[PDB]
Amino acid sequence: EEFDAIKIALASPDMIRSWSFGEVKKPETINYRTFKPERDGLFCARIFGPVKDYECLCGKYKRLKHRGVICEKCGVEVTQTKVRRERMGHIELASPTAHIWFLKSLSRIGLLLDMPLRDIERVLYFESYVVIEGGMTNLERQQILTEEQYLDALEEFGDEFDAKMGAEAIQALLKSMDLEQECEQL
Amino acid sequence: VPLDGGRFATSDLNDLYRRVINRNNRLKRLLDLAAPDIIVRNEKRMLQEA
Amino acid sequence: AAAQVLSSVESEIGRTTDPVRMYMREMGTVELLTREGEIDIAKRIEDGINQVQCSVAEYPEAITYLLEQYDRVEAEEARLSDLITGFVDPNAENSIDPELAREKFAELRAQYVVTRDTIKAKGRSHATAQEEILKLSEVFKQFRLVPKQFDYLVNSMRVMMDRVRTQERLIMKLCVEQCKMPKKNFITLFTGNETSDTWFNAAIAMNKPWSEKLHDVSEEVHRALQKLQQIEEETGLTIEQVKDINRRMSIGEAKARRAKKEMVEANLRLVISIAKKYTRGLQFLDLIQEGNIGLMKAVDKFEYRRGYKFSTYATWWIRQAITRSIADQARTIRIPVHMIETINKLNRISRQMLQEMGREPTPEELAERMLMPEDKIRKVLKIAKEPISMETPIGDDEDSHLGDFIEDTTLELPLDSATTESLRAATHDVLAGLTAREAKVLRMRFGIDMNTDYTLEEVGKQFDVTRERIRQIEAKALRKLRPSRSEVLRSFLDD
Amino acid sequence: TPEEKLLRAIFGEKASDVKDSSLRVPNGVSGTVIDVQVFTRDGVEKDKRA
């Protein structure tokens, strides 16, 4: 109840799993005949909580005599329905996608890479490549290659250079730069 | 929530969470069938929009 | 040369942000193949398929995998389940008859024992024996397996290669990353001797001082070779024959994946001409991507010997994959596909009643054309609604939404909250004036001040084992509380 | 509730499967009924005033 300050920061992927109570795997909301929340959906009772006070979905336990049980036939904790306002879930993305707030709000991701914002968006839209690590002294890090020029350095080099597309490239450029060496350079 | 005359009334966020999930489950279906890399690029470009 | 015209565009674009432009730009490079390229590719697909059959017929235990799973199921005196669907299934280039289950298996058991002896005589690689091994490749070649059980046999090549590729890199981690064994002189001994431990000390026979000090891992490094020598015990195949499969099978999977990549990418415009007949339930690009999943199914099922063009067959699969997505997705409360088919049947027949009558059909008279009674027609019309929104502006200016008017009809009222803590205190006063053992069972039987509800037996388990008089103790106390003390409690009747 | 389980078990008034939601006059209004219109779905039996 009692606090002193309000701290704000970025959310780690391990922290977003720490707030969660389960993974959403299905876009189903409720059942159309009997208006009950389906499993693994946006309104699922095993994740977010019961719909009525001290009642599971099936009806095996009720009325506060069973308070600390998890009904094994359905999987709904017998607790209050006030926890449907407080419990979060999460979605595991099959590909890492960029945050629009640290990309478009003027730029917090091209300020850190020293890339222009009009050039990062060619990588995000799967249009042109970017060199993650060029082991041979021909290419440089953060060098943008078109899809007709990437094929030429594919034959000339083979393994000797790292070049990707999408936000899986920009996740690698942010993971590779040493933040301490650049304060010891600037 | 259900309204009076047998209807429902929803938030706009439920429509925005459904096309995140639908375009994310379909990306896991293209990485199993070994789809060509134009269909997989357009799906990752569609999940970014959602 | 249709990709250098994009570099004439891409560095000079007008910064498009619409994803339908970016998708229609990429499929525009690959040109349309016409009436021969469908046949030029369908020969390349099947030549990559039977190379997988050519690398299955080199496995000795893959013959018995179709044999031994069939030996499980004849011992049950009757078997026609889903297993017998996935078995041998011979083609005439289907319910099965048991007069053929011993007819076509007469020659498969005959060839099963004959080829064992010609490899037993004069070595593994005798000339007239390997032609019989090449003949034993052909006794399976006239069969078409069902591709659900066939995928379990491709795992008999990939996992059995990666089990050794795990066993290969495990020696490369535990000893080579410590002792720094050179990989130039080591790859000659893997194809030099590969049977005994005589390769080991021969590196110690030459001086090479890093190899003399293997005494402290002398019970560890060739103990990892005892699992690589375990696979030689169970599989029973020489190491120059194991590499002849997974390399030659690596050509059939790259020839069929390359040819399927051309038949898919050339017919991308066929999907985009069907998918825009179905745009406004889902999205514009969600319909394209779900048809592209249906196009990749149509490439697998297509046969060029039938003599029809590819666009005659693939149109059925794209129209199946797109309409299945509108029935599964595109709705908040998901309706199954059998009720969507009935709802769409009502909307094509109510248009026909709008043609003849000129009025809207009554559900009493709409029920005749559907061959369905009045209760199910009226119940299908119960599902007609979609969720509206909570941000819909029901005020004509932008101040009020629909969500500001919906009441939380859930919690409690503060009169109903204060009349309960008044009732909890009246019971603590009335029961304190009764005898302590009538007042104890009255708190236990009705659960007052506890968290449970007992029975007559459970209360009878504790105090005394009377049954009807516990019921008569309770009935006596209601007479002890039935109209001078009841003046306060009669006011709680009017709830 | 635990206490209201006792009040019913002392005087004996059971609550049936019937719940009041009758239309009442909005408060602050004192009027005079001049018309009543009753609409009825087809097949549903009409009451004695319909």
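The residue numbers of chain C are those assigned by Swiss-Prot, with the residues present covering 79-171, 210-395, 397-599, 601-613 sequentially.
For all residues, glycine too, the Cβ spot is worked out from N, Cα and C.
Under mutagenesis, Swiss-Prot gives C:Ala553 to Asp with this note: Disrupts the interaction with Escherichia phage lambda antitermination protein Q. Cβ neighbour count for C:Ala553 (mutagenesis position) (all protein chains, 10 Å cutoff from its Cβ): 8.
Classification of C:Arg596 (mutagenesis position) by DSSP places it within a helix. For C:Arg596 (mutagenesis position), the count of additional Cβ atoms within 10 Å of its Cβ stands at 8 [all protein chains shown]. Record note (Swiss-Prot), mutagenesis C:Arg596 to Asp or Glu: 2-fold reduction in activation of class II Crp-dependent promoters. The unchanged residue is displayed.
C:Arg596 (mutagenesis position) and C:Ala553 (mutagenesis position) are 17 Å apart (CA-CA, integer value).
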